[PDB]
Amino acid sequence: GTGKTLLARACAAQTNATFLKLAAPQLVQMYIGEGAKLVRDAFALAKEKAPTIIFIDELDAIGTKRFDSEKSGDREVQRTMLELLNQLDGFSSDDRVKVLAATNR
Amino acid sequence: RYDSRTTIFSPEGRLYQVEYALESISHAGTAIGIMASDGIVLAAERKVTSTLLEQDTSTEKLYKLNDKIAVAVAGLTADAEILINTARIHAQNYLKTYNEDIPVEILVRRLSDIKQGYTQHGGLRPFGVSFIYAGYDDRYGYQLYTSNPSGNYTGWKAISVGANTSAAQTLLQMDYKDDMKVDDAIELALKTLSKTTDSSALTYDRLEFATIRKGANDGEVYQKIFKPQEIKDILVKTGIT
Amino acid sequence: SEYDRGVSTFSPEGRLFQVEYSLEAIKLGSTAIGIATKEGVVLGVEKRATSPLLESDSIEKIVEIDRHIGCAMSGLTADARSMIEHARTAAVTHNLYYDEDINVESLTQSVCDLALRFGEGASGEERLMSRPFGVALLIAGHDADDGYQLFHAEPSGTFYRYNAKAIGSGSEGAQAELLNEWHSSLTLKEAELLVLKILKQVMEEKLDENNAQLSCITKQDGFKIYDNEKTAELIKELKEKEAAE
Amino acid sequence: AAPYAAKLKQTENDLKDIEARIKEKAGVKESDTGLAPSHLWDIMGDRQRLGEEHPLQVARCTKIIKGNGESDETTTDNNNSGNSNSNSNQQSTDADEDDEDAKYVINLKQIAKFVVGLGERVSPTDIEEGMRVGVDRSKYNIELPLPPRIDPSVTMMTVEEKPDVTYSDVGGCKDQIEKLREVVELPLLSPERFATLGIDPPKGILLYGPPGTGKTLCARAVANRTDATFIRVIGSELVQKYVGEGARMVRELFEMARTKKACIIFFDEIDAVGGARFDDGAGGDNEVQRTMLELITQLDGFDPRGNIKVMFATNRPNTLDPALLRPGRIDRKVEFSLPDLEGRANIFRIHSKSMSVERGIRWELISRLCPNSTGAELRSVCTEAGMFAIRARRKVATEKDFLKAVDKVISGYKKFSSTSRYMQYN
Amino acid sequence: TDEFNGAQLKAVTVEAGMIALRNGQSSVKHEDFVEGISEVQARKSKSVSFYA
Amino acid sequence: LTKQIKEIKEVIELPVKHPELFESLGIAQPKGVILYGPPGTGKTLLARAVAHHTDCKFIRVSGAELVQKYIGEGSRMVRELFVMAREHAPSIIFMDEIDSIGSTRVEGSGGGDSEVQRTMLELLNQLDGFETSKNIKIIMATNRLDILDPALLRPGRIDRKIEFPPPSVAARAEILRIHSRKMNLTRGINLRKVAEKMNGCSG
Amino acid sequence: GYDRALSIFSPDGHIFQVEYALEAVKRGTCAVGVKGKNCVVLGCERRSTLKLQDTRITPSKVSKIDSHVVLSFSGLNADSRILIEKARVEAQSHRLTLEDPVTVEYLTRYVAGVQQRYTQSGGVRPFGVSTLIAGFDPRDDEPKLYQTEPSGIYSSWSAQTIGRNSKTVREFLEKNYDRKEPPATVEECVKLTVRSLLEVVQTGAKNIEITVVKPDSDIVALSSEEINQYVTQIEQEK
Amino acid sequence: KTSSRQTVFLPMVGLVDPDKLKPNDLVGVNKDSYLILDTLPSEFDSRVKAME
Amino acid sequence: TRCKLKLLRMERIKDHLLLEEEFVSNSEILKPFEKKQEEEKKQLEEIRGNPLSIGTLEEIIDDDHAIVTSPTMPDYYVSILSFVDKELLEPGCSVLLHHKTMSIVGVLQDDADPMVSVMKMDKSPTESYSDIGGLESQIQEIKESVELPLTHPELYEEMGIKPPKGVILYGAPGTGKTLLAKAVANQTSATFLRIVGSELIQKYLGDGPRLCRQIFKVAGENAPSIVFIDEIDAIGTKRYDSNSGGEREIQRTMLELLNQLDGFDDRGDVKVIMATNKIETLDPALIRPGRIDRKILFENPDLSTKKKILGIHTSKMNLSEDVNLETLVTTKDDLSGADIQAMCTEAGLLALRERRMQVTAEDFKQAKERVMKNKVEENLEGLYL
Ligand SMILES: Nc1ncnc2c1ncn2[C@@H]1O[C@H](COP(=O)(O)OP(=O)(O)OP(=O)(O)O)[C@@H](O)[C@H]1O
Ligand SMILES: Nc1ncnc2c1ncn2[C@@H]1O[C@H](COP(=O)(O)OP(=O)(O)OP(=O)(O)O)[C@@H](O)[C@H]1O
Ligand SMILES: Nc1ncnc2c1ncn2[C@@H]1O[C@H](COP(=O)(O)OP(=O)(O)OP(=O)(O)O)[C@@H](O)[C@H]1O
Ligand SMILES: [Mg+2]
Ligand SMILES: [Mg+2]
Ligand SMILES: [Mg+2]
Ligand SMILES: [Mg+2]
């Protein structure tokens, strides 16, 4: 409720970059195949239509620090979150394809 | 739980503190007091023994609080210490004031009141110590009592507190006869103490003993502690050693 | 919650829920009704028995605080022994100091001063009572200067003057009846039968003098707690009146 | 021992005879299934059974493809997708052309997925996502479409239109009931005022509370008063949710209300189905999460709603998604709570109204003695008092009969703490 | 207010226009906002001094 | 442990050999035994000695049941405890569960506790029965009663509780006697010495 | 949780300590008081546990406050102990100040006042004892039987049972007893008091304890032999 | 991983390329013989919609 | 001797005749008909192959088809055809399918399943009209709720009230709550369902909610009925396992139970009985009052109540002249009714111990001290003294 979402869409639209939304609370699944698969679709899109700002919601459910939460496909989302950061170095640095991210704890 | 303090009761109105304090007495050794027609014998058990431990300087569970009434002790000994002194001081306060020695019932009543008083008010702890009061007063002649750590007293012709309370109680009452000779009172004490106790060889150093008589040295209440060499003999008469 | 474990701890409403709760202790105790008139205040009560072995003729719940100041109570009686004790002392110390009748209003304040005490200390009133009072009083009396007055002394709040007040268990339905049946035209005999009339309505018991007790403050008759015959007579008149109707 | 001994063996043989008697009996039962009007059904019955024409497997679409642009030929194409309408019509270096579209990928109820063609009865406008489709025993291909999911006919039961409930069948004229009126009726009559103020008119409400208050009775009450037709879904009575079955449960009834005007979509008891997900939990479910994702978007889409109001009752607000708790889905929140003295008077008066009892009783008199309570407990005092009354053989339950009934529920409360008080003499 | 985040702040203002609409007004005022706050909380808006 | 040898004979053999006598003379029939006391006392072996003389089934059920799944599940083999006990009656069942689970789940409630609660409780139903008694001699073994769950502990649907003692001087001597024959007999006889010297804490 | 102090109340206005104190009474054995026309008999269940235990040196359940006031109790034995000596002194302090034999009203009101004082306080529990305080006065011939409760509330009742399974004993007493006719003779007062106690003892005619108080400072405690004639008299009529 | 509850190792198909087989691709496998037949699009859910 | 002969006079001749009668009649049924019915049967057997795969009917589409879900993994659109009607079926009923090509060829089941078999019982009740004394009052509360609507519905109509639905028996073990329900059931002559609530639950998933449905479904076909779901505690708030293999099962199964009890209508014609240890082993709200009337708390026999239980036992055992009835009560202190039965079993074993044929004085005295020793506390009088 502190308007991260608000600023972020406002920042994207100013820079002449597209606002890719990655709905972190909707992407929750114990589905191992369908969990891994859908994340990469969202990224691929963002790259193509670059400049872009990806805004990634709550990290309290797609990549918990603690494993005393039962997760098996959100485990696989967590591994894909690293792969995204590596791929922003696909133009040198990360300037063209930038990522903002939000967490509440 | 509602064991946080004395003030607070459970749904059922019992107080856990009292309960713990009863259990404290039975984690220190058996103590047995027998009243007989011809004397009241006190006998107690040593919970401690090391090979280099000495116990010949003092009895750690027997104190005379007055020259006519003495107590055998069951419970934690630091707790015991404070109260032994409070009772003996109160005894002589009676002697100062009335120029005669304290009746048994008053003496017990005073300490259970103090002990209850710690439950009734304040932050102070209850003090789980059970004294077996063996005394003589002209009110009811020989009198053997014990005090509860629940802070009330009951008269007796025998009582056992300390370890194996159930075991000591049935065994004593089975070989009770309304009369009882003071020699048999001694003989009985030793026999029930061996069975209860997990040290197979009951030796004189595992024993504390006093016998209290006005049938010996008439017109005078005389409490006499046995020495080791006397305790050593009686064990051979009971056939332990 | 969490604001009912401190007596110096306020709720996020700014209130004390230790105190709030003591209002429900007042409501728990049995109904008391007072009705002031221009001729005197008539103070009636409810009692309850479970056995007929209860001596109902030697129990107090209307108490004499002076010979012209009386009170009814409702709530915890453990608290009430103390409350009524303080209030006796004040009336007596006034005549000690002054040789003149205490004021009804003045008495009302002093009572509420003892009520304020919830902990210890505090300036200008050294506090010695350790918990919330669980007792309210309907305070009725007479000083000349303000005539006959009825107040309800509220330990939680402070005193509110009433021209008629019901407290206890049956308070909500009584208050409405007492709106429609307090007048500036009440007579003392009529007030007496009025109190019984309201009591019965909210009493799920039997109306009898064994669980009722009228009393008046009339400054010319003194404080008179009534007899069993006297109250019995008022039960009888009540029934003939409402039979015709 | 001759009196009992001899008679013991005799007892025993009879029991054994009885056991044997039951196995003789059950080996023959009542003849057969033969019925003269279904002996004529037998004429058609031989032909179809021997023919290849039943059974049809139940499958259901789970994934839509477009049958060109799919990437079926893979010769000189790239990726997993083509041009999304062509893939073999712009090039014959594949060496093939095909003009098949809307092929669709089904799932069997054995959990095995297959792509199938289309019959002679099928066109792309007879098939959709989530619609049952019948396929062969052997080599598969859609023959006849079956209607979507198992939801139809089961939902209609739960929906009652135009309730026979008003604010006479609800006791108390409670605070929540006064805020409830403002949500449904006030912007329906006049959307002018809301527009001018510059607030967006209330249309979301969440009724929530402890059990037994009667959050539902009110909700029904106003549905009739506003004179709107009533559509009910109960998401803890209706427990179809499997792979977005409950999203089809939601869609139909919302979709139906939307075609009509002057409607109430009451989503009830959504603690499960369209409620909290159990990915986080040990349940592993996210089958109720499809139901959730659909529910949000239906609301959001409908907006401005043309004065058709979406209502919610859920027991706990802890079983809701925080997207619902953003405005434009839910706008008003009412916790139902214990009725006041007179409110409890009123619930007693309705219960008592149905009874045939002595009229000299006064409703206020009984509810005084009663503490603060739920309506469901005051239903219990009247039913209990009825039972005491017949037992004593009165055809009426006196004021006194209801005081005994009140007392027994209370006595139970006393049993769980401690009994006896100071109120036996005060 | 104190410790009201973005979402909450909007909740009181929108709420305060509803309240005003019921009263007979067709515009918001200062007092009505105050009333919006007393929904977030369980405080009574108007109660006599004898506990508050 | 003579006391125990005499009891388990009276309690188990007499109702099975003749049911008529126990019903004529007393009333009802015992539902079993709860054996408790120190571990090491040979409860199990003693009970195996009972099972052999009566000419009864055995089984012996080792621990909690979930473990067998080769056909079905172990939750329903408790249901089948009835079917098996009855057909092959006369049976003794030496049902084990030492209860090193503890007093934690005597109170509990919660956790995965409900399954083992179920296994224990539903076993209980078959014995007392809703008509017919399958077997009257299902037999419980455990180290203490405080660790024992209360449905099972509560008497009158399980009968008889017998406590083994930490062995006497007399008991030690008699246990010592039977094995020393198998061994070698000491010259001068020093079988007397051993029992004097110490009394074990178990058998 | 509001049963942690006497300075915290529940939303119903109770201090559960008092409520749990009433359950504590029930642990202690029953006591029964019944007045007649010219007496009060205060009778009680006594306990005989073992041959070792005595009676001489083993506390009575009746303690005499003075020569014209008597007191019975039920509760924990330790708690009543401090209360009785305390009660006795208060009783003496009446005469010290006023120089008159102790009033029974004065006595029930102060003694429960000690209880009340403790309950009022939040830092200390009060007692868990309910008592009967019965008596006469040399001036007043009216027989009085009073009650205390652990809240520090005193009440007066014609006849009462308190203690262990009191409720059941109560219902029997209601019926026989009338406020219009209490027992005329002393012996008859005793017969009823015994009939009530038979119920709580099960069997035990050494376990029924009778005391009688009449005006002009007459307190007697009945011999074992005398208590026994009633029991046998009640079995012949039974 | 088949939708016939196996996991199987199949010699690679000549028309399908090693470029258009990588982890998590959805694929046709021929029903008559398990050899890798064709390539299917990716499946989507209601969660994906929101992301666009 | 004379009256047990009279039981033999009534039972032997009537019963023995009944076996023999069935046995000839099985032949005799056949002989009246020799065409028509025989013919129709003959062609039913040609049509219906061997074996038949079981089905379960989900739903009927009105056009001479239906959809079944079968223990065969894929579902089927089957047809309704041949010796079956559209209205001879109802949804959710079990149907018989043709092996080769699935078709409903009729029904001979109609809710015939193994869980139905466990649930229905043909057993004799253990108690009949409170054979064993004590709890006189508690049975005159079950009876008001359960037995009384079945026996006379008219009395509730004059009263103008709806008639009760169900009872909840709870509290203490050894008080014979599970046996009072059996007593009440024999008194009416109602249909009794001993199903146990714990017999729906297994490791394997997804089976359970079927079982919950079937209970309410069968109970309504044979209504009037009394349903006893004994031990509904295990399926309470609690969980199967803290790992896996049961996170779902308890949650679905309980919820599904509340639903079809309410969904009948608020009936006073199918009663339920929930037997439970406490409400602390279940969820804090059930389904939750006005609807589940009445709740019966069992507590320990009092001196009157435990006398009554005892008098029954002692008379069926040799002697009572030795030790008075009263002397047994006096010695005992208050306990459940199992403890009273336990003293009598031990007494009988003690007569065996001596090798007597009389329950002597010595036997009574020991048997009383034994039970008290189990089952012991002494800090009630230790706090006090
Ligand atoms: N307002 C009321 N007027 C009359 N009776 C009432 C009222 N509220 C509840 N009751 C009684 O309680 C019964 C059951 O509760 P009801 O269906 O009203 O409650 P709810 O809290 O909406 O429930 P659930 O948790 O079952 O959805 C009603 O059938 C009725 O007899
Ligand atoms: N009374 C005896 N006579 C001879 N041997 C004995 C006796 N009692 C115990 N033993 C021996 O002591 C050993 C330990 O006993 P065992 O393991 O059979 O005990 P348990 O008390 O039934 O155990 P658990 O609690 O593990 O079920 C064995 O070697 C056994 O043979
Ligand atoms: N009113 C009564 N009806 C039936 N038996 C009774 C009655 N009162 C007491 N009993 C006694 O209680 C005994 C114990 O009954 P039982 O052990 O079956 O108890 P339960 O409460 O149903 O138990 P569980 O919790 O073990 O399922 C009966 O055998 C009988 O002696
Ligand atoms: Mg956001
Ligand atoms: Mg509802
Ligand atoms: Mg073993
Ligand atoms: Mg049972």
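Chain I uses Swiss-Prot numbers throughout; the residues present, in order, are 53-437.
According to its header, the structure was obtained by electron microscopy, 6.1 Å.
Keep in mind that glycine also has a Cβ here, set from the backbone N, Cα and C atoms.
Residues or ranges marked as ATP binding site in Swiss-Prot (evidence: sequence analysis): I:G223, I:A224, I:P225, I:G226, I:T227, I:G228, I:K229, I:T230. Look at I:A224 (ATP binding site): DSSP puts it in coil. Here the Cβ of I:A224 (ATP binding site) has 18 other Cβ atoms within 10 Å, regardless of which shown protein chain they belong to.
In three-state terms derived from DSSP, I:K229 (mutagenesis position) belongs to a helical segment. I:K229 to Q appears in Swiss-Prot as a published mutagenesis result, with the remark: 73% loss of ATPase activity.
Contacting chain E by the Cβ rule (under 8 Å between Cβ atoms), the binding-site residues I:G223, I:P225, I:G226 reduce to an empty set. Burial estimate for the binding-site residues (I:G223, I:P225, I:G226, I:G228): highest at I:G228, by number of other CB atoms within 10 Å. In sequence order, I:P225, I:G226 are the recorded positions among I:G223, I:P225, I:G226, I:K229 whose C-beta falls under 8 Å from a C-beta of chain F. Taking a Cβ cut-off of under 6 Å from any atom of ligand 7, none of the binding-site residues I:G223, I:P225, I:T227, I:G228 qualifies. Residue environment of I:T227 (ATP binding site) contains 22 other Cβ atoms, counted within 10 Å of its Cβ in all protein chains. Highlighted here are the recorded positions (I:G223, I:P225, I:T227, I:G228, I:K229, I:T230) whose C-beta falls below 6 Å from ligand 3: I:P225, I:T227, I:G228, I:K229, I:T230, in sequence order. Within 8 Å of the centroid of the Cβ atoms of I:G223, I:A224, I:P225, I:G226, I:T227, I:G228, I:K229, I:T230, where the record puts ATP, the same chain has further Cβ atoms from I:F350, I:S388, I:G389.
In the shown protein chains, 19 other C-beta atoms lie within 10 A of the C-beta of I:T230 (ATP binding site). Counting every protein chain shown, the Cβ of I:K229 (mutagenesis position) has 21 other Cβ atoms within 10 Å.
Cα separation, I:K229 (mutagenesis position) to I:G223 (ATP binding site), rounded: 9 Å.
Under 6 Å, Cβ to nearest atom of ligand 2: this is the test, and of the recorded positions I:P225, I:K229, I:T230 it is passed by none.
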